[PDB]
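S.K.: The structure that follows is given in the form of structure tokens.
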Amino acid sequence: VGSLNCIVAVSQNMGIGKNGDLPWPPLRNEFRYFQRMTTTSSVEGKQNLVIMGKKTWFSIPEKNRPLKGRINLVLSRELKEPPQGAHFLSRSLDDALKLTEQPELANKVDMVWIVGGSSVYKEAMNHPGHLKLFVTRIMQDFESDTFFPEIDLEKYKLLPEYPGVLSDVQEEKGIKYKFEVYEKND
Ligand SMILES: NC(=O)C1=CN([C@@H]2O[C@H](COP(=O)(O)OP(=O)(O)OC[C@H]3O[C@@H](n4cnc5c(N)ncnc54)[C@H](OP(=O)(O)O)[C@@H]3O)[C@@H](O)[C@H]2O)C=CC1
Ligand SMILES: CCc1nc(N)nc(N)c1C#CCc1cccc(-c2cncnc2)c1
Ligand SMILES: [Cl-]
Ligand SMILES: [Cl-]
Ligand SMILES: [Cl-]
Ligand SMILES: [Cl-]
Ligand SMILES: [Cl-]
Ligand SMILES: [Mg+2]
Ligand SMILES: [Mg+2]
Ligand SMILES: [Mg+2]
């Protein structure tokens, strides 16, 4: 693996979570964007790998676990085996990436997508090498108990436009949001 992707939706006050769910009501097209980005693989015969924290895993409805069309990996320092339905378990992002180089996963994984939560994003965003951050800016404040840290512009640059990503402000259920893409190379 020579690149990593993070994907997140964040409120104006840096919120990503509230009481084990999203702080905002469901945005259907925003979710489909999340599906499309994480699921779409450019290589026939391979699937993308999604990496998530334990709480995020259990935030997904049982009937939708594991995430279809993707290899589901859960991070935990406490679990000794993957939770029911999950394909893999690792104690760290580095361990997870290494696992991709093992016989089981060799030639099976295309892109790697980190889908939260907070601590998973923090580790991933400091990981060396090329990294893209797909950040949906929900353009209003929402009550939250889980947050996304401000992006270090010393490392990351906001890309002005991007292929496959809409640039204009979007609106669903009266809520305005915008798709952003950040990138670092080192
Ligand atoms: N808006 C968005 O884009 C998203 C929102 N969310 C929301 O956020 C909330 C959940 O996120 P959050 O509270 O941050 O919880 P997490 O999903 O990050 O789960 C935390 C647990 O995951 C394990 N873990 C996390 N980071 C690491 C790491 N770096 N290395 C090894 N293990 C790790 C640890 O498990 P252990 O205790 O077993 O060691 C930790 O206790 C939910 O409400 C969810 O809806 C989540 C993803 C995206
Ligand atoms: C709409 C959620 C979203 N948008 C973007 N741009 N990035 C994200 N990381 C997220 C998110 C989230 C939480 C999450 C993570 C993984 C799976 C799911 C999920 C929730 N409900 C049904 N299927 C999957 C929910
Ligand atoms: Cl759509
Ligand atoms: Cl999905
Ligand atoms: Cl390819
Ligand atoms: Cl428009
Ligand atoms: Cl609307
Ligand atoms: Mg733009
Ligand atoms: Mg606009
Ligand atoms: Mg548009």
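Using the numbering of Swiss-Prot, the residues shown for chain A are 2-187, in order.
Looks like X-ray crystallography, 1.8 Å, at least that's what the header says.
Backbone N, Cα and C atoms are what each Cβ position is placed from, and that goes for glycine too.
According to Swiss-Prot, the record shows the following:
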type	residues	note
DOMAIN	4-185	domain 'DHFR'
BINDING	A10, 16-22, 55-57, 77-79, 117-124	NADP(+) binding site
MUTAGEN	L23 to R	Strongly decreased affinity for methotrexate. Decreases catalytic rate constant 200-fold. Decreases affinity for NADP and dihydrofolate over 10-fold
MUTAGEN	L23 to F, W or Y	Decreases affinity for NADP and dihydrofolate over 10-fold
BINDING	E31, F32, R33, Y34, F35, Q36, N65, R71	substrate binding site
MUTAGEN	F32 to R	Reduces catalytic rate 5-fold. Reduces affinity for dihydrofolate 9-fold; when associated with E-36
MUTAGEN	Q36 to S	Increases affinity for dihydrofolate about 2-fold. No effect on affinity for NADPH
MUTAGEN	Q36 to E	Reduces catalytic rate 2-fold. Reduces affinity for dihydrofolate 9-fold; when associated with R-32
MUTAGEN	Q36 to K	Increases affinity for dihydrofolate about 3-fold. Reduces affinity for NADPH about 3-fold
MUTAGEN	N65 to S	Increases affinity for dihydrofolate about 15-fold. No effect on affinity for NADPH
MUTAGEN	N65 to F	Increases affinity for dihydrofolate about 3-fold. No effect on affinity for NADPH
S.K.: Could you tell me the C-alpha distance between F35 (substrate binding site) and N65 (mutagenesis position) in angstrom, no decimals?
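M.R.: With the alpha carbons as reference points, the distance is 14 Å.
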S.K.: Name the residues of the same chain, 6+ apart in sequence, whose Cβ is under 8 Å from the Cβ of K56 (NADP(+) binding site)?
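M.R.: Listed in sequence order, they are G21, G118.
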S.K.: Near ligand 2, which of the recorded positions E31, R33, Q36, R71, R78, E124 have CB less than 6 Å from any of its atoms?
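M.R.: Going through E31, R33, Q36, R71, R78, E124 in sequence order, those close to ligand 2 turn out to be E31.
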S.K.: Find the one among the recorded positions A10, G18, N65 whose C-alpha lies closest to that of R71 (substrate binding site).
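M.R.: The smallest Cα gap between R71 (substrate binding site) and any of the recorded positions is with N65.
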S.K.: Relative to the Cα of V121 (NADP(+) binding site), which of the mutagenesis positions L23, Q36, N65 has the closest Cα?
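M.R.: Given the candidates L23, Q36, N65, the nearest one is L23.
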S.K.: Please check each of the recorded positions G18, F32, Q36, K56, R71, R78 and report the ones with a CB atom less than 6 Å from an atom of ligand 4, ordered along the sequence.
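M.R.: Once distances to ligand 4 are taken from each Cβ, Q36 fall under 6 Å.
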S.K.: Based on Cα distances to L23 (mutagenesis position), point out the closest of the binding-site residues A10, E31, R33, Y34, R78.
M.R.: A10
S.K.: Can you tell me which of the recorded positions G18, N65, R78 is spatially closest to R33 (substrate binding site)? Compare CA atoms only.
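M.R.: If we rank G18, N65, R78 by Cα distance to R33 (substrate binding site), first place goes to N65.
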S.K.: So which of the binding-site residues is most packed in, judged by how many other Cβ atoms lie within 10 Å of its Cβ, out of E31, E124?
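M.R.: When each Cβ's neighbours within 10 Å are tallied, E31 leads.
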S.K.: Sort out the sequence-distant neighbours of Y34 (substrate binding site) for me: same chain, 6+ apart, CB within less than 8 Å of its CB, listed by position.
M.R.: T137, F180
S.K.: Helix, strand or coil for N65 (mutagenesis position)? Use DSSP.
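M.R.: The three-state answer is helix.
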